[PDB]
2 protein chains.
Amino acid sequence: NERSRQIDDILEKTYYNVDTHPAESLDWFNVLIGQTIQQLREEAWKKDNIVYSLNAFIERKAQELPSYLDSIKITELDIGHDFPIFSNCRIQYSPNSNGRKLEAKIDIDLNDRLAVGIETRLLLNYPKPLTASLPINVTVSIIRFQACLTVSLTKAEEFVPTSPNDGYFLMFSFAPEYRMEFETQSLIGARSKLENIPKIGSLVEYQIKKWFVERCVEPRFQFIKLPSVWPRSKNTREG
Amino acid sequence: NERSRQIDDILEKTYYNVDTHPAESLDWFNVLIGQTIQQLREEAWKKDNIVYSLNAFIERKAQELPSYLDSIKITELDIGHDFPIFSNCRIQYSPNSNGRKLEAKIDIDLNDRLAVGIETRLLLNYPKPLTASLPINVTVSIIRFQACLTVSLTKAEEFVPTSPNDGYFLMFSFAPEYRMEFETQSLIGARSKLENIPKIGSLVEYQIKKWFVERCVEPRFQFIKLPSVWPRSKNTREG
Ligand SMILES: CCCCCCCCCCCCCCCCCC(=O)OC[C@H](COP(=O)(O)O)OC(=O)CCCCCCCCCCCCCCCCC
Ligand SMILES: CCCCCCCCCCCCCCCCCC(=O)OC[C@H](COP(=O)(O)O)OC(=O)CCCCCCCCCCCCCCCCC
């Protein structure tokens, strides 16, 4: 009926005008997340675990591989050396729930080199039909990711899973107008003028953007189940 | 050896001086958490689930029940109508890891009434030994909780569980100098001058503080295992 009045209670009791209130810097979060990301990156063996799974993804998606190509395979992978900057955090009425729900809008900007080495073979018809050409390693890269991210912690039941719950979730999503800049080149440098190098670059860019839009871009949300932060002794540690 | 230099990389790349940098307001977080807390409170049946578990706790702790008491039992329970305000968020070198780890120090202030109704019986020796007196309902309350909270997201392995892992955790803890103000009274109001009403109040205050210090207060941390926020289709929803 009129939950929203209940909804304001929140705003009034947390000193958030929600219009007048200025945006907030979020820098401490940049730092904590940066710390976990550097931890994540310092496990060297991890990249192999990642490359294995990315090749699993490609195997599952093999039928979507263009006809001129015999095979694609990730051989090397760069996870970068820079961190994602979150900024400009605004609370707004989620657009649009008729004031039922509150969400945070956040700016995100990542300037780094993330790269994949891709061993590539062509599907030729000479001398025999269905001949796999000699391999050629192509490095494909992302060099900037800028986006806007709405976040909230809800119970769901207002949102239905697309392709195959009780509890509380982190709901997040990106506005469809995101910037994701790619860059493409041969591994060798004498191979740089080969015909299919940009073809590969654009394939990969396409797929990555498609994966992304299918999972995180409005009107699609990620719904990630949260644990209780209630103090329990089985979670107690010291040092 | 000198990871810390690796540690600075973070600070330099996230524009955090860590000394000069000012504290940050955190209000959006107050709002999101307030939203989940109001959601948590709008399930009416939930309080019964809570009271059941609190009576389970008391059953487990029954041997610690003072001699003059026959039995204690929670009958009613108030979860409050106000929200916890987080503020003043500083990033600091965790004290002290020799610069290895970074944590956030946060102020927290809750002004609310949280209450429990406790049906209480005395253990008497007249007429017979081990006689349970008539019951009396005592309401015990917390009316302010002010504390300082260090938080970080680590991998552990530097911290060992006290009383009965691989992955990444939310680590949080409170400084030992916390404010937790209690208040105590009879349910009826003609029963207000009964001898054992403050005795009960102080028992409950003691136990609650003890539970708290045993779980969240330095040098003890809560270590809560986090899920991957990596976009996977089994987590994708829409509306
Ligand atoms: C004076 C009475 C005040 C009212 C206290 C309850 C109302 C507020 C607390 C919310 C409901 C508490 C029970 C919810 C948890 C499910 C039941 C359960 O687990 O009990 C078994 C649990 C034992 O499980 P075990 O630890 O695994 O052995 O026992 C308790 O949790 C007893 C809790 C005593 C009352 C808590 C006092 C609340 C202090 C408020 C400030 C604390 C900040 C802590 C930070 C939280 C976020 C970081
Ligand atoms: C051009 C090449 C750029 C390099 C791309 C990888 C380097 C950065 C990504 C980090 C490592 C990626 C794999 C880690 C996940 C484990 C493997 C896996 O799950 O694959 C199976 C997974 C399929 O699992 P399913 O969704 O359950 O079917 O497939 C993928 O995840 C493919 C990912 C394509 C490459 C991602 C492009 C990175 C964009 C960076 C900005 C995206 C922001 C997203 C927000 C994150 C935090 C909120």
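Following Swiss-Prot, chain B residues are numbered 194-357, 365-439, in order.
Header says: X-ray crystallography, 2.8 Å.
Note: Cβ is positioned from N, Cα and C throughout, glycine not excepted.
Cβ neighbour count for B:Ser433 (1,2-diacyl-sn-glycero-3-phosphate binding site): 14 (other Cβ atoms within 10 Å of its Cβ, all protein chains included). According to DSSP, B:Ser433 (1,2-diacyl-sn-glycero-3-phosphate binding site) sits within a helical segment. Sequence annotations record features per position, and here Swiss-Prot assigns 1,2-diacyl-sn-glycero-3-phosphate binding site to B:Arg253, B:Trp411, B:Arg415, B:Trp430, B:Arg432, B:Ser433 based on experimental evidence.
Around B:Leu315 (mutagenesis position), the same-chain residues at least 6 positions away in sequence with a Cβ under 8 Å from its Cβ are B:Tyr261, B:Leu262, B:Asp263, B:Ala325, B:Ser326, B:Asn396. DSSP assigns B:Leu315 (mutagenesis position) to a strand segment in the three-state reduction. In Swiss-Prot, the entry for mutagenesis B:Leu315 to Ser states: Impairs the interaction with MDM12. The structure shown retains the original residue.
When secondary structure is read from DSSP and collapsed to three states, B:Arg379 (mutagenesis position) falls in the strand class. Quoted from Swiss-Prot for the published mutagenesis B:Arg379 to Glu: No effect.
For the mutagenesis of B:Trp411 to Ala, Swiss-Prot gives this note: Completely loses the ability to bind phospholipids. The structure shown keeps the original residue. B:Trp411 (mutagenesis position): 14 other CB atoms within 10 A of its CB, across all protein chains.
According to DSSP, B:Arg415 (mutagenesis position) is assigned to a helical segment. What Swiss-Prot notes for the published mutagenesis of B:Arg415 to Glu is this: Completely loses the ability to bind phospholipids and partially impairs dimer formation.
The C-beta environment of B:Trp430 (mutagenesis position), restricted to residues of the same chain at least 6 apart in sequence and closer than 8 Å, is empty. One mutagenesis experiment catalogued in Swiss-Prot, B:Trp430 to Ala, is accompanied by this note: Completely loses the ability to bind phospholipids and partially impairs dimer formation.
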**Message:** Of the mutagenesis positions B:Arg379, B:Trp411, B:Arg415, which one has its Cα closest to the Cα of B:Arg253 (1,2-diacyl-sn-glycero-3-phosphate binding site)?
**Reply:** B:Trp411
**Asked** Which whole number of Å separates the Cα atoms at either end of the 7-residue gap, B:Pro357 and B:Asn365?
**Response** 12
**Item:** Spatial neighbour of B:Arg415 (mutagenesis position) that is closest, considering only the recorded positions B:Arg379, B:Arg432, B:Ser433 and their CA atoms
**Value:** B:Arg379
**Asked** What's the CA-CA gap between B:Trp411 (mutagenesis position) and B:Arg432 (1,2-diacyl-sn-glycero-3-phosphate binding site) in angstrom, rounded?
**Response** 38
**Fill in**
Cβ atoms other than its own within 10 Å of the Cβ of B:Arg253 (1,2-diacyl-sn-glycero-3-phosphate binding site), all chains, total 9
